[PDB]
Amino acid sequence: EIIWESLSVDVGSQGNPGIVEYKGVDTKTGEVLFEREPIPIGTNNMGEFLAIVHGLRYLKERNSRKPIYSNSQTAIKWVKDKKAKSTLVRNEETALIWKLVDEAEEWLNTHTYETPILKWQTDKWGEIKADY
RNA sequence: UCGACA
DNA sequence: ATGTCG
Ligand SMILES: [Mg+2]
Ligand SMILES: [Mg+2]
């Protein structure tokens, strides 16, 4: 069953690698709670990773125990491992996204959370509410 | 085989 | 339809 009292996050991109953005919404209503400014170059998985970590910080800051839904098996694992195993080359054009990823990893290594990170079951429930 | 992003 | 991220 769907846990309606939750935060759903999803990445959006134009090309992959390409322009990456992401947002978090109230799973029940669809209200947009946060939306990251487009990042010139990044991968889908880096964006999915950044979205979940942003969500963890967002909920922690607001003293919320709501779970987070993501449809990304890859990103869910990276967060659990506290390491984003991306293949994106490291250059001046990808410096911005790599800095954000490194900082998200560092946040995971300096904070604790009880937030359940759940797999959104697209095959059974349709597209995630944070879909672009 | 599967989860995603285009 | 054809690609890339995992
Ligand atoms: Mg997604
Ligand atoms: Mg989507």
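Residues displayed in chain A correspond, in order, to Swiss-Prot positions 62-193.
If you're wondering, the header gives X-ray crystallography, 1.8 Å.
A Cβ is built for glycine as well, from the same backbone N, Cα and C atoms used for every other residue.
Around the Cβ of A:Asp71 (Mg(2+) 1 binding site), 23 further Cβ atoms fall within 10 Å across all displayed protein chains. Swiss-Prot lists A:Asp71, A:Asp192 with the feature Mg(2+) 1 binding site, giving experimental evidence as the kind of evidence.
Swiss-Prot gives this note for the published mutagenesis A:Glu109 to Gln: Loss of activity. Secondary structure from DSSP puts A:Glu109 (mutagenesis position) in a helix. In sequence order, A:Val70, A:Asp71, A:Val72, A:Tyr83, A:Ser131, A:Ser133, A:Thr135, A:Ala136 are the residues of the chain that are 6 or more apart from A:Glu109 (mutagenesis position) and have a CB within less than 8 Å of its CB.
In the three-state DSSP scheme, A:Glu188 (mutagenesis position) falls into the coil class. Other Cβ atoms within 10 Å of the Cβ of A:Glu188 (mutagenesis position) number 12 in total over all chains. Recorded in Swiss-Prot as a mutagenesis result, A:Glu188 to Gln carries the remark: No effect.
Under mutagenesis, Swiss-Prot gives A:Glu188 to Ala with this note: Strongly reduces activity.
The local packing around A:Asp192 (mutagenesis position), expressed as other Cβ atoms within 10 Å of its Cβ over all shown chains, amounts to 15. According to Swiss-Prot, the mutagenesis experiment A:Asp192 to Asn carries the following note: Strongly reduced activity with manganese. Loss of activity with magnesium.
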Next on the checklist: As a check: which entries in A:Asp71, A:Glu109, A:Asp192, the recorded positions, place their Cβ less than 6 Å from an atom of ligand 2?
Outcome noted: A:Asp71, A:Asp192
